[PDB]
Amino acid sequence: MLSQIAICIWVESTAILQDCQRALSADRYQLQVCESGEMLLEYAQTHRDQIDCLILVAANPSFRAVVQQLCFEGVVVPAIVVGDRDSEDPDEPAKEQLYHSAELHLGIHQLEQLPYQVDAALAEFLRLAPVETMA
């Protein structure tokens, strides 16, 4: 069976870290918070497979750079992204370069679907896995 799910989130804000993990509180969740983005690389650099879902916040400036390394080393996981506009405006349609095509998106005030999203992110990533992580 499945023992637990490994989720590595990267967020420098406790509220975001708490709301992102709060939803992901299932008894089978292993949330790992990364104080930085480089720290997340070391964690994903030695257990990509052990990671079941990565949480990322686009609100960060060099966040994409940190994600590029995950894709750079080939670390691809059902990564849920936070921070997406809710307008169909073509100026900011939310590009999918934050991570790979398997990454899922989560509204900033929608912190709660992470658990259900994780299950969707896992299935969405497995079907697409291996995903295209050209960063």
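Per the header: solution NMR.
Just so it is clear, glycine is given a Cβ too, placed from its N, Cα and C backbone atoms.
Neighbour density for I16 (mutagenesis position): within 10 A of its CB lie 19 other CB atoms from the protein chains shown. Listed in Swiss-Prot is the mutagenesis experiment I16 to F, annotated as follows: Extends the period of the circadian rhythm to 27 hours.
In Swiss-Prot, a mutagenesis experiment is listed as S36 to P, annotated with the note Extends the period of the circadian rhythm to 29 hours. When Cβ atoms from all protein chains are considered, those within 10 Å of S36 (mutagenesis position) total 11, not counting its own. DSSP assigns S36 (mutagenesis position) to coil, not to a helix or a strand.
In this view, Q117 (mutagenesis position) is surrounded by 21 other Cβ atoms within 10 Å of its Cβ, with every protein chain counted. A helical conformation is recorded for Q117 (mutagenesis position) in the three-state DSSP classification. Looking at Swiss-Prot, you'll find the mutagenesis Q117 to L noted as follows: Extends the period of the circadian rhythm to 26 hours.
While the structure shown retains the original residue, Swiss-Prot records the mutagenesis experiment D119 to G with this note: Extends the period of the circadian rhythm to 26 hours. Less than 8 angstroms from the CB of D119 (mutagenesis position) sits no same-chain residue that is six or more residues away.
Among the mutagenesis results in Swiss-Prot, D119 to E has the note: Extends the period of the circadian rhythm to 30 hours. The residue drawn here is the original one.
Straight-line distance linking the Cα atoms of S36 (mutagenesis position) and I16 (mutagenesis position), rounded to a whole number, equals 14 Å. Put simply, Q117 (mutagenesis position) is 16 Å from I16 (mutagenesis position) when counted between their Cα atoms.
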